[PDB]
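Let me begin by presenting the structure, written as structure tokens, before commenting on it.
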Amino acid sequence: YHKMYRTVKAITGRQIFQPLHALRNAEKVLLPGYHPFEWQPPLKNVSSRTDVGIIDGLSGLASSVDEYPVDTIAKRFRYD
Amino acid sequence: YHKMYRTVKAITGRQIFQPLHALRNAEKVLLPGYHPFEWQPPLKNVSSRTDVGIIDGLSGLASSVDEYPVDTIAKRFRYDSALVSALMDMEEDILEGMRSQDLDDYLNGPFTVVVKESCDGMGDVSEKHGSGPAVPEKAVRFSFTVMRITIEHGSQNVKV
Amino acid sequence: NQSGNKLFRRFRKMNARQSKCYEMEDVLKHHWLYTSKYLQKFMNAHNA
Amino acid sequence: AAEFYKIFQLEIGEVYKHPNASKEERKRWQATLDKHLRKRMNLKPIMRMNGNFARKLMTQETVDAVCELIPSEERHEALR
DNA sequence: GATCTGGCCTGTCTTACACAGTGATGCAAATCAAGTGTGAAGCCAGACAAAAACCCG
DNA sequence: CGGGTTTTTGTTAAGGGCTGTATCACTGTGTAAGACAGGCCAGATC
DNA sequence: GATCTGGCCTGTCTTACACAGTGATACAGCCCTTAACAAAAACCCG
DNA sequence: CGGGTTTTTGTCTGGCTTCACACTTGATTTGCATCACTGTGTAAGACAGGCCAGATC
Ligand SMILES: [Ca+2]
């Protein structure tokens, strides 16, 4: 995409597409964890921090040796 | 590509990109087997058509069961077609070189061209996922490469 | 090196047909078109 | 490069005084070679000979740090 | 009283089929060559008089 | 062939925002080394 | 006399290791304002 | 809460641009439907060990 952007930007002279950092901001506006909100009941056992995105799916499991072994890889979003 | 083209046409209103018709048209313009040319010798055992590109590499190897059996698929060009197509799209480069090294455009030849050749096998080219390792299928491309175009005028020559 | 091999397998995997007859013609066409000076000059038109 | 690595193994062999040689002697000589080279140059010695390691062996620092091992009354300047 | 055997029960490979891709064809539809030739809009030079709104005595 | 006057750019600050590649932690991945398993002999040996 | 054997070829068979590719990250450079001198040229008078 | 002071908002009279139809009718190119053809991963689908109670010398 960077190649296509720079080639059309060179050949037309005008910048018809966008560069990559603007694309990163345009995707950061659409991920989970950007807009503010609140809840009229205070949502027990939920952390009310409001800018979390992709979190680890294991919710802090116990991957040490002396525990039950689990080698899976899980990635999740918070539901709200 | 067609999806990208139709989306930019729908958004912009005016058209900037192209659909596939003119693409394939300019493609077969740029492909070998399209432009006319001639040879001052008659070139024994060579066909006279200027309009044949991709052919079977088998050159009429009858692969009926009564004969020596093969399975190697081979596709090839004609050599002179590849030479004239390579010349015609390096034509702008040699034009600029002729304008650079103190000459005119209305020169004649004979331009002497140095061409090396090569072929090498590439090992496996296969992605077998039905059951795993089926066959180490080995393939090989055979290719040429231009590296020098000169013209001798008057006394000496010049690397144009 | 491995340079042609990764390129050839990529051309077989991205843009190619089936029944093994048009397949080699298509990969020869695309592998030819990749290495022409005209489109190469169009593609490095950024630095000049 | 293969001949240079070989003649370094045979010069740490000092085999102009030892005319016969077992495979254990040459193996221990290669062992001392990789030990001193991982102590001095701190590279990754390997028998899988490549071009980068061959280019890495071609300097005056390498010929110095290997030639200083033996009691070379002459071999220093010869290797130089 | 103690082995032999048909009958179920259940975790196995094993195996087809529909679609997802790939390009390339092939027409039907829209659009464009030029040809005048009006001819309807749109903007300005000249200087001259109404609607709508917020502040101060 | 040389000045007088006229017609055009560089120079370093400073403190930013902007962009275009270089790098970074990573795996995956093929092709040479060269190691080794036999295969086949010329000479020791029953 | 026939049989094992060391050695010499030789055709596989594993492997390190050099790169390939990727989203994200980190800088390396590039407009902006006084500003007063510093230059390059073009033409014309001389 | 009436009048002052802006702010727009028009106005003929003549005088410029500037595409819009109007057909014409025949190339051109554009859009989408169709075509040839394997790859793959799956959910039926037997299926055989395995473990029973029924049977028997
Ligand atoms: Ca090779």
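All chain B residue numbers match Swiss-Prot; in order, they span 481-640.
Method reported for this entry: electron microscopy, 4.3 Å.
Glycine is no exception: its Cβ is also placed from the backbone N, Cα and C atoms.
Record features (Swiss-Prot):
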- B:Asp546 to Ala: Loss of DNA-binding (MUTAGEN)
- B:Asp560 to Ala: Loss of DNA-binding (MUTAGEN)
Site with most surrounding Cβ atoms, counting all protein chains shown within 10 Å, from the mutagenesis positions B:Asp546, B:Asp560: B:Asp560
Inter-residue Cα distance where the pair is B:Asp560 (mutagenesis position) and B:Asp546 (mutagenesis position), in Å: 34
Where B:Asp546 (mutagenesis position) sits in the secondary structure, as DSSP reduces it to three classes: coil
Secondary structure at B:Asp560 (mutagenesis position), reduced by DSSP to three states: helix
